[PDB]
Amino acid sequence: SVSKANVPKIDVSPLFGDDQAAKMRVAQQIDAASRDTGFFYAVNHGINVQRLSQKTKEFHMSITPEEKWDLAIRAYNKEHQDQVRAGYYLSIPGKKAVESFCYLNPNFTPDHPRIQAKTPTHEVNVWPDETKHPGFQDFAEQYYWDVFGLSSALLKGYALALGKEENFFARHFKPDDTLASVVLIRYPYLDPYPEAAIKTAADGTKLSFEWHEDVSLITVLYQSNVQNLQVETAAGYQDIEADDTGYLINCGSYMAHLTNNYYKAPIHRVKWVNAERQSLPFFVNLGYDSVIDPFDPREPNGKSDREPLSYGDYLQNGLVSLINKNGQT
Ligand SMILES: C=C(C)[C@@H](NC(=O)[C@H](CS)NC(=O)CCC[C@H](N)C(=O)O)C(=O)O
Ligand SMILES: [Fe+2]
C-alpha cells in the first residue's frame, strides 16, 4: 500500500486575533508543512462546514437536467458565450462522472468596472431559480465571504511564515476585486461505474483526476469524510487522510513562483472512489492587476531571478492549460 502523508492539523484561530506571538507560532507550523508535503489541515477555523455540506447536498440532489443546461458553461452550451468559468459543469453519463457548479466574486455585478470592460476571467455569476432552490444563492454568497475571511487569515499566516508583514498577500486579496472561485463538486456513486469515467495512473492507481499543481495562490478545501487525495513526495504518492471537519490547505503555483519554489505547489491527484461525495474547493486568487515581486527566502539578499507576473496573466494562462492537460471538468 501507499504510505500516509504527513498532513498536520494546525489550529489557525490565532490568525483571527491580536496575539502576535501566537500568530508567529502558527506561521511556523505553516512554514514546516509547506516545506514538507505541502498540505495541512486548518482546524478551529470558525466555519460551519456541516451546514455547507447540507446546503450543497440539497442543491446537487434537487437540480434537474433542465436547470443544468440553463446554467451551463460555454463548453456544454454554445448559447452561453460569456460563461467561461461560472456556471454548471455537466456530467456525461457513461463517460464523465463528476459534475460541478462554479461561482465567482458576488461583487462581479453588471456595473463592476471589470465586467463592463469584459476583462478576461471576470464574469457575473449565474444562479438557479429562487423558487426551485430557496435560500441557495444567499447561502452560497455568504459562504464565499466566510471562506474569504478564513483565507485572509491563512494568508496572514503564510506572510508571517515567509518573513513578511502579515498583510503582504492579504493587501492584494480584496472583496471588490478578488478572482477567487468556489466550486461545488459532486462525485457520484454509480452501479455499475463506467470504465470510461475512470482514469488509470502509470502506477496503476485508478483516478478521477490526474496529477496536477493547482492554479491558485493557495487552495482552501472542504471535502466529505472519504479518503481520496494523494500527494507526490520523494517517497512516491502518499495518501492524504480525510477529515471533514477541517479545511485542507495547499499552495498553488503562484505561491511557488513568488517564493522561488521555497513553498512548492504540491503535485497531487484524485483517486477514483465509488462513493457519493463532495469536494468544495475555494481557489484563493488575487486581483487582475495584482503583482507581487518574486523573492527567495532561502537567499541571503532575498532576490529571485523570476520575473514579476500579474495575477490576471497567471490565471488566464493557467486555467486553459489545466483543461488542456487534465480535460474539461
Ligand atoms: C479536490 C479538488 C480541489 C478537485 N480538483 C479539481 O476538480 C481541479 C483540480 S484542484 N480543479 C479545477 O478544475 C480548477 C477549477 C477552477 C474553476 N473552475 C474556476 O474557474 O475558478 C477535485 O475534487 O477533483
Ligand atoms: Fe488540486
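We number chain A the way Swiss-Prot does; in order, the residues shown are 3-331.
This entry, so its header tells us, was determined using X-ray crystallography, 1.3 Å.
Using the three backbone atoms N, Cα and C, a Cβ is placed for every residue, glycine included.
Quick look at what Swiss-Prot annotates:
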BINDING   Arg87, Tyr91, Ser183, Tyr189, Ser281  isopenicillin N binding site
MUTAGEN   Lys98 to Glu  Strongly reduced the catalytic activity
DOMAIN    176-288  domain 'Fe2OG dioxygenase'
BINDING   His214, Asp216, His270  Fe(2+) binding site
MUTAGEN   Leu223 to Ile or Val  Strongly reduced the catalytic activity
MUTAGEN   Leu231 to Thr  Abolishes the catalytic activity
MUTAGEN   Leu231 to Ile or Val  Strongly reduced the catalytic activity
BINDING   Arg279  2-oxoglutarate binding site
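Residues of the domain 'Fe2OG dioxygenase' (176-288) grouped by DSSP class, helix first, strand second and coil last, total 9 helix, 48 strand, 56 coil. Per-site Cβ counts within 10 Å over the binding-site residues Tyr91, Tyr189 peak at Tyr189. Neighbour list (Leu223 (mutagenesis position), Cβ cut-off 8 Å, at least 6 residues apart, same chain): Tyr249, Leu250, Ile251, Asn252, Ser281, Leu282, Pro283, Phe284. When the CA atoms are compared, the recorded positions lying within 10 A of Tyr189 (isopenicillin N binding site) are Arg279, out of the candidates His214, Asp216, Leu231, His270, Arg279. With respect to ligand 1, the recorded positions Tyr91, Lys98, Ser183, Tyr189, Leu223, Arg279 contribute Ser183, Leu223 as residues with a C-beta closer than 6 angstroms to one of its atoms, given in sequence order. Packing around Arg87 (isopenicillin N binding site) is summarised by its Cβ count: 20 other Cβ atoms lie within 10 angstroms of its Cβ, all protein chains included. For ligand 2, there are no nearby recorded positions; that is, of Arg87, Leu223, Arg279, none has a C-beta under 6 Å from one of its atoms. Secondary structure at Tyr91 (isopenicillin N binding site), taken from DSSP and collapsed to helix, strand or coil, is strand. Spread of the isopenicillin N binding residues is 19 Å (greatest Cα-Cα distance among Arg87, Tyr91, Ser183, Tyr189, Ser281). The record gives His214, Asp216, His270 for Fe(2+). Within 8 Å of the mean position of their Cβ atoms, the other Cβ atoms in that chain belong to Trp213, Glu215, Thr221, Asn252, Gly254, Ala267, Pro268, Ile269, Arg271. Across the fold, the C-alpha of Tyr91 (isopenicillin N binding site) and the C-alpha of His214 (Fe(2+) binding site) stand 20 Å from each other. Of all the binding-site residues in the record (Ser183, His270, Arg279), the one with the smallest CA separation from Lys98 (mutagenesis position) is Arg279.
Secondary structure at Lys98 (mutagenesis position), as computed by DSSP, is strand. Rounded to a whole value, the Cα-Cα separation of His214 (Fe(2+) binding site) and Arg87 (isopenicillin N binding site) is 19 Å.
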